[PDB]
Amino acid sequence: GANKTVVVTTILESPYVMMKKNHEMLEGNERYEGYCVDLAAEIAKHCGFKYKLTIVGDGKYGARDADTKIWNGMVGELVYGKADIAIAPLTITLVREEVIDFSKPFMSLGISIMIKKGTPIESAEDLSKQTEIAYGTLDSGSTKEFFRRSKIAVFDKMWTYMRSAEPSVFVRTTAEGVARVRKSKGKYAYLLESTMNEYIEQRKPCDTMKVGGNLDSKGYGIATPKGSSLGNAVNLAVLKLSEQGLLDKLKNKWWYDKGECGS
Amino acid sequence: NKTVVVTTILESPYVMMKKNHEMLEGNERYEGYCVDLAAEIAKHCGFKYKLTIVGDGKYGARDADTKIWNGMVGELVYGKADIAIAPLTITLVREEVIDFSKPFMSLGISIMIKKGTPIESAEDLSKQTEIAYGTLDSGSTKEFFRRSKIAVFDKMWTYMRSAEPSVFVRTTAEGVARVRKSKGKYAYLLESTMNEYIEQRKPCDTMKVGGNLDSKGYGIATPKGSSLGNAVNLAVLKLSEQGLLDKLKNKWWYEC
Ligand SMILES: C[C@@H](CNS(C)(=O)=O)c1ccc(-c2ccc([C@@H](C)CNS(C)(=O)=O)cc2)cc1
Ligand SMILES: N[C@@H](CCC(=O)O)C(=O)O
Ligand SMILES: N[C@@H](CCC(=O)O)C(=O)O
Ligand SMILES: [Cl-]
């Protein structure tokens, strides 16, 4: 039928999507800025559609409840028909691929470790062999599922500890994880994606560090409901943007160009 | 069902002839990362398969004149093979004619020098002429330079395409040999995965310099609209999540 405005679900997560200074004076898409805002604009341009950015209601990436088998987060928006497309740092995973489509990845990352500087930890190994320094992950996302599902010894041991720790080591948002690392005098380390880790490492007060190698290797993709007519074009747009070097530029713009911890 | 025809390419350590292969037969002739991968994929998708080395020994490019596709890509496009399991780069032009799974490995274009060569970056290469440099024929690296609007890469392209003698090579091994036999006067542009594998092998006389010039992935390819596509993609994701892709990389990139 006639062209319709495309509903883009996304998540407030720096530096992917952030409230512009003066957002209280702005409306619609103008309220926001960031890597995924820029990406959304480029994708819409290359696929020839109009769109409306909408922050996911429950503020989550997406997990399926093991009881009700209901999906929440951005994945839920797509599965239940609330949004037409998701443009966010949304990790490509098997369980998600089974219910939604993903474009080829637009960004690579791996699970990694964030510490307050000087913390005596340099690996997942180290974390698992001690109990003084607590550690956890984001709720309702791909990192928690990674530990829950892992059959690798060190990671299995970390999960056994995490899932029962008290008080809870899990946080509802990345910002909550960061604050907890920053305020815990070295007694909390945070497991998050290297992209977010690296972004925070360049933010004031420059008191956090990525340590160790990545625990795994994967990517973010743009998601659409299964069998959506947008999928193909969006995949091509991502490949074109990648090959033009636009994704590389966008990353430097939002991570490094105006980093706050020196050159 | 049918025996799935797998096209692939002799490229270490992805696919290599085993020692004594001449008395061996069929799939047992070969070993390497993609050989193991093919076995895992087949097991997870429930098919039997026959590994075959691509006839012209190429990855895949479209002729600008004829617009015919060669290499593994051509074999998919013209129905000679059902699936390609090789270090085949996901690209826009290819994706327009065949299907790719989500990537099973990451890589970027990179620079290989003979140790001691006074070069640290692509920019260095482009600002001089004592040291010649080139790429593989009929693959994504050559197209990369052909299409780049980025100044440094565009300058390298301009030099490489008119250089005499030719700086382009038919196989990765000929590029590596060329770097080794050229007394520092030839540098080779190739994917970081292959660069790093070679760097760890004797005679340990080559080196990767600079960062990767780009960032991309290898994918498993099927003819456009193949029924095999979906299952293979779920297989790659499961293998990735189970840590198996990481294990295979550690095994084949285990001299120096
Ligand atoms: C820079 C962009 C370019 N993306 S593109 C489509 O041009 O290739 C990029 C992002 C991610 C990767 C990448 C490659 C391989 C792997 C496997 C280890 C896992 N693969 S998966 C889909 O299950 O996460 C993960 C991520 C490569 C490139
Ligand atoms: N990108 C992740 C969220 C971040 C994390 O889990 O660390 C996801 O899609 O679930
Ligand atoms: N992986 C490349 C071949 C090697 C190269 O181009 O450097 C391709 O699929 O074309
Ligand atoms: Cl032999």
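Counting starts with 1 at the first residue shown.
Header lists the method as X-ray crystallography, 2.2 Å.
Note: Cβ is positioned from N, Cα and C throughout, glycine not excepted.
Features reported for this protein in Swiss-Prot:
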BINDING   A:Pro89, A:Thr91, A:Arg96, A:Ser142, A:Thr143, A:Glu193  L-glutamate binding site
MUTAGEN   A:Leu94 to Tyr (Swiss-Prot position 504)  Promotes dimerization. Strongly reduced desensitization
Over all pairs within A:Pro89, A:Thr91, A:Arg96, A:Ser142, A:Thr143, A:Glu193, the annotated L-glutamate binders, what is the largest Cα to Cα distance, rounded to whole Å?
18
Chain B proximity: which recorded positions among A:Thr91, A:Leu94, A:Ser142 have CB distances under 8 Å? Answer 'none' if there are none.
A:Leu94
Give me the non-local Cβ neighbours of A:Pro89 (L-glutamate binding site): same chain, 6+ apart in sequence, Cβ-Cβ under 8 Å, ordered along the sequence.
A:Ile11, A:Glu13, A:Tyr16, A:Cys36, A:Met107, A:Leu109, A:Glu193, A:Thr195, A:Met196, A:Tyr220
Long-range same-chain neighbours of A:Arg96 (L-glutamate binding site), Cβ under 8 Å, sequence gap at least 6?
A:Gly62, A:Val75, A:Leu90, A:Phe102, A:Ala223
For the binding-site residues A:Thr91, A:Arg96, A:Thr143, which residues place their CB under 6 A from an atom of ligand 2?
A:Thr91, A:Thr143
Can you grab the distance from A:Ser142 (L-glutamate binding site) over to A:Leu94 (mutagenesis position)? Cα atoms, rounded to a whole Å.
10
When a 10 Å sphere is centred on the Cβ of A:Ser142 (L-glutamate binding site), how many other Cβ atoms does it contain?
25
I need the CA-to-CA distance for A:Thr143 (L-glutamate binding site) versus A:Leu94 (mutagenesis position), whole Å please.
13
Sequence gap of 6 or more, C-beta under 8 Å: which same-chain residues meet both conditions with respect to A:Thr91 (L-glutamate binding site)?
A:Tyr61, A:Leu109, A:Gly141, A:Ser142, A:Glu193, A:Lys218, A:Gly219, A:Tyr220
In the same chain, which residues outside the set A:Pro89, A:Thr91, A:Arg96, A:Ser142, A:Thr143, A:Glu193 have their CB within 8 A of the centroid of the CB atoms that define the L-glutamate site?
A:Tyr61, A:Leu90, A:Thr93, A:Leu109, A:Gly141, A:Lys218, A:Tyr220
Ten-angstrom check, please: count other Cβ atoms within 10 Å of the Cβ of A:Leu94 (mutagenesis position), all chains counted.
18
Structural state of A:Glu193 (L-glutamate binding site), classified by DSSP into three states:
strand
What does DSSP say about A:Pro89 (L-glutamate binding site): helix, strand or coil?
coil
